[PDB]
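What follows is a single structure, written as structure tokens, with notes after it.
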Amino acid sequence: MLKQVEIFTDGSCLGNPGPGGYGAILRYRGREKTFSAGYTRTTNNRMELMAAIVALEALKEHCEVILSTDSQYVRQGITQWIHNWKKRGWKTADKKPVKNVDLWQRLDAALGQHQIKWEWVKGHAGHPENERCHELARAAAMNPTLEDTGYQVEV
């Protein structure tokens, strides 16, 4: 409903696993809000997911969202993976929980509350806002404050 929320996201992690951070910009109404935070031990995939999640959760009103992100990971999950996962109860073929299910479920939840349009960005030139989320992410990764609880060498 809500006029037209514009969301930008990016995540960055210094090792696999390693320190990581996310950067998200929300242009909700004439305003702009910035979200950023760093984790001591996580992965790039997790930070790319977290980014979309934090931004979407900030919205308490059913909105018309335009989310811009360059993650192939988020792209594959939204365009191909998720409906097939739900159907299989979120398990791969060998009956194990899909990797990062904790995060995919959290994203799926927020996904249902809005009219989302996904803009798959190629890569930074011409996209200043994603360049900035990347700076924010890189920066948070340099000063991790939180722990990535759902992270697991296991699954």
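If you check the header, you will see the structure was determined by X-ray crystallography, 1.9 Å.
Cβ coordinates are placed from backbone N, Cα and C, and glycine is handled just like the others.
Under the heading Mg(2+) 1 binding site, Swiss-Prot lists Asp10, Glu48, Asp70. The local packing around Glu48 (mutagenesis position), expressed as other Cβ atoms within 10 Å of its Cβ over all shown chains, amounts to 26.
Quoted from Swiss-Prot, the note on mutagenesis experiment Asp10 to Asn is: Loss of activity. Every protein chain considered, the tally of other Cβ atoms within 10 Å of the Cβ of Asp10 (mutagenesis position) stands at 29.
A mutagenesis experiment is reported in Swiss-Prot for this position, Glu48 to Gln, and the note states: Loss of activity.
Record note (Swiss-Prot), mutagenesis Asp70 to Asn: Loss of activity. The unchanged residue is displayed. On its own chain, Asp70 (mutagenesis position) has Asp10, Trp120, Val121, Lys122, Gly123, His124, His127, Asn130 as residues at least 6 apart in sequence with a Cβ closer than 8 Å to its own Cβ.
Annotation of the mutagenesis experiment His124 to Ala in Swiss-Prot: Reduces activity. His124 (mutagenesis position) falls within neither a helix nor a strand when secondary structure is assigned with DSSP, and so counts as coil.
Experimental mutagenesis at this site is recorded by Swiss-Prot as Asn130 to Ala, annotated: Reduces activity. Other Cβ atoms within 10 Å of the Cβ of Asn130 (mutagenesis position), summed over all protein chains shown, number 20.
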Three states by DSSP: which one describes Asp70 (mutagenesis position)?
coil
Counting every protein chain present, what is the number of Cβ atoms, excluding its own, within 10 Å of the Cβ of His124 (mutagenesis position)?
12
